[PDB]
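Since the structure comes first, as structure tokens, the remarks are kept for the end.
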Amino acid sequence: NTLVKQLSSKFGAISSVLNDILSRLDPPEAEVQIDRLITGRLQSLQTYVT
Amino acid sequence: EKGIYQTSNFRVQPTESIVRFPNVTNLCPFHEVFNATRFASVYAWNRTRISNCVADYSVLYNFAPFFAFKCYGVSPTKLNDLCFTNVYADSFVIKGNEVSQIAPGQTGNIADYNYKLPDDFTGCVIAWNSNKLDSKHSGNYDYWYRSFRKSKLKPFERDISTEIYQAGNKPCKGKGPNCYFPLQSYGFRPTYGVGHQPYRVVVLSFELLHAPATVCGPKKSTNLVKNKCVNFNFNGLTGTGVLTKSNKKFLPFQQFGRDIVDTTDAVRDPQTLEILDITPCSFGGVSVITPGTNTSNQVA
Amino acid sequence: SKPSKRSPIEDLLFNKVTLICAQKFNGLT
Amino acid sequence: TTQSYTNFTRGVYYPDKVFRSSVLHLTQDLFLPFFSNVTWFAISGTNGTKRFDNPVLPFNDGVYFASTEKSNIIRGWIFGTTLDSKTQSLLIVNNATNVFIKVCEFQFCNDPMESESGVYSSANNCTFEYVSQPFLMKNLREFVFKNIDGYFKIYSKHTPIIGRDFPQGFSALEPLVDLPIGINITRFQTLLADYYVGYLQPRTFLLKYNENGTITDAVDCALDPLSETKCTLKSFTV
Ligand SMILES: *[C@@H]1O[C@H](CO)[C@@H](O[C@@H]2O[C@H](CO)[C@@H](O)[C@H](O)[C@H]2NC(C)=O)[C@H](O)[C@H]1NC(C)=O
Ligand SMILES: *[C@@H]1O[C@H](CO)[C@@H](O)[C@H](O)[C@H]1NC(C)=O
Ligand SMILES: *[C@@H]1O[C@H](CO)[C@@H](O)[C@H](O)[C@H]1NC(C)=O
Ligand SMILES: *[C@@H]1O[C@H](CO)[C@@H](O)[C@H](O)[C@H]1NC(C)=O
Ligand SMILES: *[C@@H]1O[C@H](CO)[C@@H](O)[C@H](O)[C@H]1NC(C)=O
Ligand SMILES: *[C@@H]1O[C@H](CO)[C@@H](O)[C@H](O)[C@H]1NC(C)=O
């Protein structure tokens, strides 16, 4: 439940929903917001696995 | 080697894209706001609400070439795909040298006392050179600036109550050292340079958040298809899934539903007011059972 | 006489502690 | 004539238009605190059943309002910063056929056998008008008036009054109307011709959703160590 719950977090991004980031921004900005979400979600998976 | 291995994943792909927008054929009054007879003084900007319309922004490019068109929370070329909850147009005229202050986080004479944008700003700042309409050889009354204020302004806080400067150390009524007329006027001629000529500025503030929306861009609706894996866009909410009849009893107020993990699991159709459940399309891992390549190349 | 052929105690043990789960099925299976 | 502040554990409303079921949802918003001091105004409060000078009370963050009178004496609210013709003010009235919401630089006229008065005659520089079905018309008639980011959000619930004027049963208010008034509010006044006025504060609540999208209970996480325990564990049973 914690691992799934972490998907709703923004981790500094403008939005927690990846489709909204791609829908609203051009690639150059989307990459920054996406990298913020990737870092947070990847860290959450490593925490879960550990 | 002989055994079962996990290789890739499978997903059921969508077969069509369904977009649903409300029964609105009214165009947004962007031409009335941009093609104004007169623009409000920056100290007293004119806030026009845009609602119940299609935010077709092609008319903005038809209106004029632009000096500046900078979007902070959105792409300027994706505005016609998006659907906004609350859109406000702040219209005013300023000196060209102050255009760089119409941005989040800025300071200066305008950002501090006439018009300030929030740090958390989603929207677009649009500006154009209006010298041929606003400058006059005898001067004009379009330019007014609140040079002195007891405190700095908060974002979108309008304050048009003018008394007298408190610049000095004594109360007074117009005394020149301690008191100045509270709101200054400036005269401009068409012969002034680029940094002094007037520019017309429209700021589009977009609350691009949550279920309600009265203004959607110029998308064309398609028919609904149920019990199939499709892509969808409901008033700007996008995703992939299977849309089925919902048995949840939504109140007239409620529009979207969510699961225990804050994911979307239901929407209201903008024209039918039917509640549709969203089921994710089937997915899962794929495992390959191999006898071993030194025995047989058959796999399951 | 019971399906699964468990003893009375095993059936009790199975009843006290609590195959597609829709909840959490966001890539986690 | 202000009376005892009583013990209200009411004023919970659906924080947004999101359907939830069998969910204990922890949210932070402006709510009337549980066991809060709600001023009870005492027909007409200080003036009395037949007098002028009804009180003007602060509007601090937002206001919880309720009226249990079947007299139908209360028909509206006036909100603004000065409540004077010079400063933009919002007028909400009920004529029992429609609800009329208008915001203009309305003048004060000591606004009230309960005849209609020529109040707010100088309705100059009008900014917004809205007309809908009546808000008000033995009924609790509970309302919440919140004013955030230019939106004057009005929530309400009308339930029967049978055994108690303020029964212990829980009932959440649903939004009735959301208006883009764009008005700055510091003070407000009731309009007459059992009025409970409380104030909202930033608080975190654990809200219990039913099988359907109905809120049936709530825990005020700052009220008691037990409430913090209930909120921390996301449960109403500890
Ligand atoms: C939730 O709403 C339903 C109505 O949509 C309520 O009514 C019951 O619904 C069930 C559905 O299977 C019926 O079998 C019952 O006969 C209905 N009862 C009545 C009195 O009409 C249901 O009670 C609501 N749930 C809760 C927990 O309040
Ligand atoms: C826009 O302004 C110009 C000014 O010359 C005017 O001619 C034109 O008719 C206006 N158009 C609209 C749609 O208001
Ligand atoms: C201000 O906006 C209102 C509403 O759109 C409009 O009627 C009025 O003419 C505008 N005035 C100026 C000076 O732009
Ligand atoms: C939109 O138009 C269709 C026309 O058939 C109508 O059935 C539907 O109810 C309308 N919806 C709204 C929300 O106005
Ligand atoms: C406290 O709540 C009870 C609930 O029955 C009520 O009767 C009582 O009057 C309330 N307290 C005060 C001070 O009024
Ligand atoms: C509330 O009233 C005071 C009266 O001094 C005023 O200064 C303040 O600005 C008002 N509130 C708002 C939100 O403007």
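Numbering of chain C is taken from Swiss-Prot, so the residues present carry the numbers 810-827, 849-859, in order.
Per the header of the entry, the method used was electron microscopy, 2.7 Å.
Cβ coordinates are placed from backbone N, Cα and C, and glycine is handled just like the others.
Within the same chain, no residue at least six positions away from C:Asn856 (variant position) has a Cβ under 8 Å of its Cβ. Under DSSP, C:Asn856 (variant position) is assigned to coil, being neither helix nor strand in the three-state scheme. For the natural variant C:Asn856 to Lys, the note given in Swiss-Prot is In strain: Omicron/BA.1.
A sphere of 10 angstroms centred on the C-beta of C:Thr859 (variant position) encloses 12 other C-beta atoms. While the structure shown retains the original residue, Swiss-Prot records the natural variant C:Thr859 to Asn with this note: In strain: Lambda/C.37.
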